[PDB]
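J.: After the structure tokens below, expect a handful of questions from me.
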Amino acid sequence: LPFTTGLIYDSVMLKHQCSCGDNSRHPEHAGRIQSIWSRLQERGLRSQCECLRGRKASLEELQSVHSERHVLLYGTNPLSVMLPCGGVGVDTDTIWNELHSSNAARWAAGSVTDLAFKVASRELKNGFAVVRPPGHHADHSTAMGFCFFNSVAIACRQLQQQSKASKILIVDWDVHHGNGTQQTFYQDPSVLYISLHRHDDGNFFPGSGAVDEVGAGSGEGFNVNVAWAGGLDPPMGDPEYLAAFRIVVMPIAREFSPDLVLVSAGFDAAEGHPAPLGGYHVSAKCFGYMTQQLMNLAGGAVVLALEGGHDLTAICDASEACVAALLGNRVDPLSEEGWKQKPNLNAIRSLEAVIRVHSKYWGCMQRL
Ligand SMILES: O=C(NCC1(c2nc(-c3ccccc3)cs2)CCOCC1)c1cccc(-c2noc(C(F)(F)F)n2)c1
Ligand SMILES: [K+]
Ligand SMILES: [K+]
Ligand SMILES: [Zn+2]
Ligand SMILES: [Zn+2]
């Protein structure tokens, strides 16, 4: 296998859809990964990468993060809740195809894991997983927010249990808080979880991920929530996220010094997502640049896994810029006006809260 960027995609994951067939009512649709996959070929990036199909996660791999009851319910064939539209699901948003959802969720978990091992073993330089359904909301014993199994958390656990990576950084720049990922690794100091999300004092899904939530026991200080407050006005975009990377994400990541970086790469903070889905204005160039910054860690061992993002144009633009970054294309910070603007007052106050809390744990957060 050649030493380039890896891409994960398979049609099995397209099968996850409600029986009613309305992709408008169920916005986490197959078109999401389908559009990105073809977009990468149209732009010429896909042929440059080593394209893999992935695999099903074993029941044992799913149980490394989730409970036995959870894995029996969503992981196995029955032969071994009603919705307004008529289909079955765990809740109104999180649908369940009785023939295909389990297989698609297990494939997303297995494929992110398979890609992480190849990047960890250094067969691949880095990778991008075009997977669905998403994972970072799925906790130990709860499927929620379009998520069933936490693919990124499962990939992380398997890397540790097979001794392929000592320290692992999980970065989650999806606009929503990865409640599942935070819970899984809350007491583990060998995993560092840094989330950037719209918090607005608990009035935004899932409602968790406050700045005070720093971890527990041995894992105290190794959970970093960059919880944005203040609202949508003034606009949250590139200057705020760039500032977040300069001041919080990269300094803590460098002080932690991971052996492998996993990215819950949601693109619902991008332009084209109105409230209450996101309401943020992060450009595609910023996503690709944030990717480029993470490639400086762990000797380039970086793996992105798709999470959220609805607007087809926005997530395709952003996915393109991240894959290009992975392939070695560099973004010149001086080439874009607007990046010269300072971050807004709401973002500064939010980062002030992050610094004040984590000054107890990190040297780069300790000031006079
Ligand atoms: O508030 C939410 N959604 C808003 C609505 C939308 N959800 C999406 C959507 C599209 C693709 C993936 C996930 C959500 C578009 S609109 C829900 C019903 O229709 C009107 C607003 C909501 C609630 C729970 C979870 C999420 C959510 N978004 O991304 C993710 C993911 F897990 F990161 F993928 N989860 C979003
Ligand atoms: K997040
Ligand atoms: K942690
Ligand atoms: Zn339906
Ligand atoms: Zn999201």
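All chain A residue numbers match Swiss-Prot; in order, they span 516-595, 614-901.
Cβ coordinates come from backbone N, Cα and C, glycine included.
Relevant sequence annotations retrieved from Swiss-Prot are reproduced here:
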ACT_SITE  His670  active site
BINDING   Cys533, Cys535, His541, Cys618  Zn(2+) binding site
MUTAGEN   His843 to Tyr  6000 fold increase in deacetylase activity
MUTAGEN   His843 to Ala  Enhanced deacetylase activity
MUTAGEN   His843 to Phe  Enhanced deacetylase activity
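Any idea what these are sitting next to in the structure?
T.: Cβ neighbours within 10 Å of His670 (active site), excluding its own Cβ and spanning all shown chains: 28. In the three-state DSSP classification, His670 (active site) falls within coil.
For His541 (Zn(2+) binding site), the same-chain residues lying six or more positions away in sequence with a CB closer than 8 A to its CB are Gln532, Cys533, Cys535, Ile628.
When other Cβ atoms within 10 Å of the Cβ of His843 (mutagenesis position) are tallied across all protein chains shown, the result is 19.
Under the three-state DSSP scheme, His843 (mutagenesis position) falls in the coil class.
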J.: Could you state the CA-to-CA distance between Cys618 (Zn(2+) binding site) and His670 (active site) to the nearest Å?
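T.: Just about 23 Å between their Cα atoms.
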J.: Hey, what's the Cβ neighbour count for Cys535 (Zn(2+) binding site) at 10 Å?
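T.: The answer is 14.
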J.: Of all the binding-site residues given, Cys533, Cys618, which has the fewest Cβ neighbours within 10 Å once its own Cβ is left out?
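T.: Least crowded of the binding-site residues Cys533, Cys618, by Cβ count within 10 Å, is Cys618.
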J.: Select, from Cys618, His670, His843, each of the recorded positions with a Cβ positioned under 6 A from at least one atom of ligand 4; if none does, say none.
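T.: Close enough to ligand 4 are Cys618.
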J.: Compute the C-alpha separation of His843 (mutagenesis position) from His670 (active site), stating it in Å without decimals.
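T.: Checking the Cα atoms of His843 (mutagenesis position) and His670 (active site) gives a distance of 16 Å.
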